[PDB]
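Enquirer: The structure is given below, and queries will be raised subsequently.
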Number of protein chains: 2
Amino acid sequence: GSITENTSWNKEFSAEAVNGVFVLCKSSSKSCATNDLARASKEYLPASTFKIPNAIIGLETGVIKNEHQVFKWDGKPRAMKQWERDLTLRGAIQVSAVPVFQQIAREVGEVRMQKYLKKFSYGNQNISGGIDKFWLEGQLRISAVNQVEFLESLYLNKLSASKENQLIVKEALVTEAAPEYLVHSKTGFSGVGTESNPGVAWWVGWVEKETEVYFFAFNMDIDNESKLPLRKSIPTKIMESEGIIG
Amino acid sequence: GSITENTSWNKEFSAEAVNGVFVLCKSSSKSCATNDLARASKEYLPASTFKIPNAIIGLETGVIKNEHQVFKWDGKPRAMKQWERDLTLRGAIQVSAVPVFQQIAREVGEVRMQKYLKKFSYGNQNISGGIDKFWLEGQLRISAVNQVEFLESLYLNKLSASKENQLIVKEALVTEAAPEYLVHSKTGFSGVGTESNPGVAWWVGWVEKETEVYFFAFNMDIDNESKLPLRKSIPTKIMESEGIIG
Ligand SMILES: [Co+2]
Ligand SMILES: [Co+2]
């Protein structure tokens, strides 16, 4: 494949005073475009975007029984109110109920987790810092480019997991459905960090538009929760401008 | 396997002077609610709702290679401009590209087609009169209740087909995606026939709302295409009133 830097998208970033990068790749031509080649290769905490490989591994190892698996709430308090209730896989993925996936990771275990991340070529594959924390506040790091490569393998069912489990996770990732296109995506947010070293916000996934497929990965520095919506609005505006969605 | 009449839905029909039926079943098809007990089991030509079993059979027999199958347009005139282009499986289903599925049917062949419709307990299983038009103008008939049972089996991956192939068709059927739910569905429209012998319009599928699932099937007599949008608005209004979608 190839990648080229462009500038026609910069306006979307400057208008919101955002420091970030968008990587958009066209499947048929194996061609990618980005506003920042440097940042496209910089690696950041996956945060909730890790729910994608975590879900696949959970299914492949049997921790997650099947597509109809219901994650029953133990009634015990949770960081969020929307996390306090029974959830399906898609439900757990969207409200991004950390507790549910922390449990999954713990059951998967360090040896197996390490094994699949190697097979998935997932970022720096560093899971040190707590089996249930590495993707949240640990050592794991991944770039936007690596995100799209990973998502393409998932789309093509080429990851080291059953076709069935990859299919299950892909449908759970459906976020927008239109007659002409289907959007599979996942958000991520590590936190606000500081102004010196801000946290990171993500939005990655792919668009099946007509006979074409567009893989995308977006990330930005964030030191204030009020800016969260930008993780989706900026790349959405870009893809709308490209005539892919909207 | 009970069917219970519900009078709180009739208003949606009478308000539009529509003769039809809506069948809704929470959790499973063994207990369903409907506005018309008799019509709920009355069988009608499936029209394009037949694309669901046709797609599954196409995949099972290998006629449809896999999930990424592209159905190429030969450049010859098709009934709708929206059909004159290459299409993916979901693309063909969403725009209801009849010629794509007619070719799938021809390749499947009468022997295999008959075998699978028997396996799926699909309506009266009558495919006579022409392998590429039995669901369009032939003698094949299926009721709203049968549609729900068929869709339920698909949801549970209980049809006589690989889990992989059922998953492929289920994603291609996604028509609405919201944070709290996903709607899998397919429309149908036989034509307008006459006033004395009206055609039929369908909207069948299921809603995955939170940890619950609702299977539904709607059909109505129709002799004027201007009334077609009602196949969706009436059942949508009923499910919105039930607090399922919207
Ligand atoms: Co897809
Ligand atoms: Co589903």
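Numbers in chain A track Swiss-Prot; the residues on display, in order, are 20-265.
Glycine is no exception: its Cβ is also placed from the backbone N, Cα and C atoms.
Look at Swiss-Prot and you will find A:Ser67 tagged as active site, acyl-ester intermediate, backed by experimental evidence. Look at Swiss-Prot and you will find A:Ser115, A:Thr206, A:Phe208, A:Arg250 tagged as beta-lactam binding site. The mutagenesis experiment A:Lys70 to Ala is recorded by Swiss-Prot, whose note states: Abolishes catalytic activity. Swiss-Prot documents A:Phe153 to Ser as a published mutagenesis change and attaches the note Increases resistance to ceftazidime about 30-fold in P.aeruginosa strains PA01 and PA14; when associated with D-157. Swiss-Prot gives this note for the published mutagenesis A:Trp154 to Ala, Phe, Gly or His: Drastically reduces catalytic efficiency, between about 50- to 30,000-fold, with respect to different beta-lactams. Decreases thermal stability, despite unaltered overall structure. Reduces or abolishes carboxylation of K-70. A:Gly157 to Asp appears in Swiss-Prot as a mutagenesis experiment; the accompanying note says: Increases resistance to ceftazidime about 15-fold in P.aeruginosa strains PA01 and PA14. Increases resistance to ceftazidime about 30-fold in P.aeruginosa strains PA01 and PA14; when associated with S-153.
Quick one: where do these features end up spatially?
Expert: A:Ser67 (active site, acyl-ester intermediate) has a Cβ environment of 23 other Cβ atoms inside 10 Å.
Sequence-distant neighbours of A:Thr206 (beta-lactam binding site) (same chain, six or more apart, CB under 8 Å from its CB) are A:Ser67, A:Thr68, A:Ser115, A:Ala220, A:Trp221, A:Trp222, A:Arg250, A:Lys251, listed in sequence order. Mapped onto three states, the DSSP output places A:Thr206 (beta-lactam binding site) in strand.
When secondary structure is read from DSSP and collapsed to three states, A:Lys70 (mutagenesis position) falls in the helix class. Long-range neighbours of A:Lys70 (mutagenesis position) (same chain, six or more residues apart, CB within less than 8 Å of its CB): A:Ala111, A:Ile112, A:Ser115, A:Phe120, A:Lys205.
In the three-state DSSP classification, A:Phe153 (mutagenesis position) falls within a helix.
Counting every protein chain shown, 32 other Cβ atoms lie within 10 Å of the Cβ of A:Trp154 (mutagenesis position).
Over all protein chains present, the Cβ of A:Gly157 (mutagenesis position) has 17 other Cβ atoms lying within 10 Å.
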Enquirer: Around A:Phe153 (mutagenesis position), which residues of its chain at least 6 apart sit with Cβ under 8 Å of its Cβ?
Expert: A:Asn145, A:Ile146, A:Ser147, A:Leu159
Enquirer: Can you list the residues of the same chain, besides A:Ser115, A:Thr206, A:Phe208, A:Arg250, whose Cβ falls within 8 Å of the beta-lactam site's Cβ centroid?
Expert: A:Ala66, A:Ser67, A:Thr68, A:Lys205, A:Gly207, A:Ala220, A:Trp221, A:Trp222, A:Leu247
Enquirer: According to DSSP, which kind of secondary structure is A:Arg250 (beta-lactam binding site) found in, if we only use helix, strand and coil?
Expert: helix
Enquirer: If I restrict to non-local contacts, at least six residues apart, and a C-beta distance under 8 angstroms, what lies near A:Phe208 (beta-lactam binding site) in its own chain?
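Expert: Looking at Cβ-Cβ distances below 8 Å from A:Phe208 (beta-lactam binding site), excluding near sequence neighbours, one finds A:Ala66, A:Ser67, A:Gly218, A:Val219, A:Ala220, A:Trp221, A:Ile241, A:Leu247, A:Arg250.
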